[PDB]
Amino acid sequence: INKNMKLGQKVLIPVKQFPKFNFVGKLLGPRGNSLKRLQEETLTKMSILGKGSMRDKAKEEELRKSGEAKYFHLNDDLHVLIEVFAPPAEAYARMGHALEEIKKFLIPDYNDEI
Amino acid sequence: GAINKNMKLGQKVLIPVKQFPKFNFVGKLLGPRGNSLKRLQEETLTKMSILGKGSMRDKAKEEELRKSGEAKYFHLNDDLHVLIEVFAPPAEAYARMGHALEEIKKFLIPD
RNA sequence: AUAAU
């Protein structure tokens, strides 16, 4: 119950469902640091990964073709990888709180009628 | 996954019987009629199962089921533990688990 | 023999 443990969770960014919405720009923010704040606030690490995550389509296709394990993620769908390293109770709580906080960044059409 | 679909999480928590061989962790977890562990589950919105060597009321029977090699009893070859399970959308599933893991700590200190 | 599942 006391030792640091690692957890990781992929969250799909629904680009197919909402192709007109710029999820990456919305995640990173107007100055590009919104995701940095979100991480520091939640005590997690968050990385935007998958097809489209590099904002350089030539380079992305190059790294994917290399077969280096660092870039395996580029085979995947666009997503945020949330990672945490803390004792079990804190690790799960942090993840729960990060997953909650990230929801607003990923739903263009949230309900606003009752 | 998508942020909305129900997901399953499971976490084993070791009961430190080796460290504290004199202490009845199982009785402490269950309480009278199992209502301690039942309450703890209901409060945390988790499922909890006590599993592993030492889990069963009955040491003769335990050894029998272990020897059967039925897969439902494989756990009896493992160390004593609580398996905490949850099924809910990702943010709620992780929160529940974090809260269960916090609440269970006091039961895994002897006195 | 705190004994749930």
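In order, the residues displayed for chain A correspond to 50-163 in Swiss-Prot numbering, which applies throughout.
Here the Cβ of each residue, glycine as well, is placed from N, Cα and C on the backbone.
Now, the feature entries from Swiss-Prot:
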- A:61-127: domain 'KH' (DOMAIN)
- A:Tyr141 to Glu: Fails to influence alternative splicing of CD44, NRXN2 and NRXN3 (MUTAGEN)
Composition by DSSP (helix, strand, coil) of residues within the domain 'KH' (A:61-127):
32 helix, 6 strand, 29 coil
Are there any residues in the same chain, six or more apart in sequence, whose C-beta is under 8 angstroms from the C-beta of A:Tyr141 (mutagenesis position), and if so which?
A:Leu56
According to DSSP, does A:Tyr141 (mutagenesis position) fall in a helix, a strand, or coil?
helix
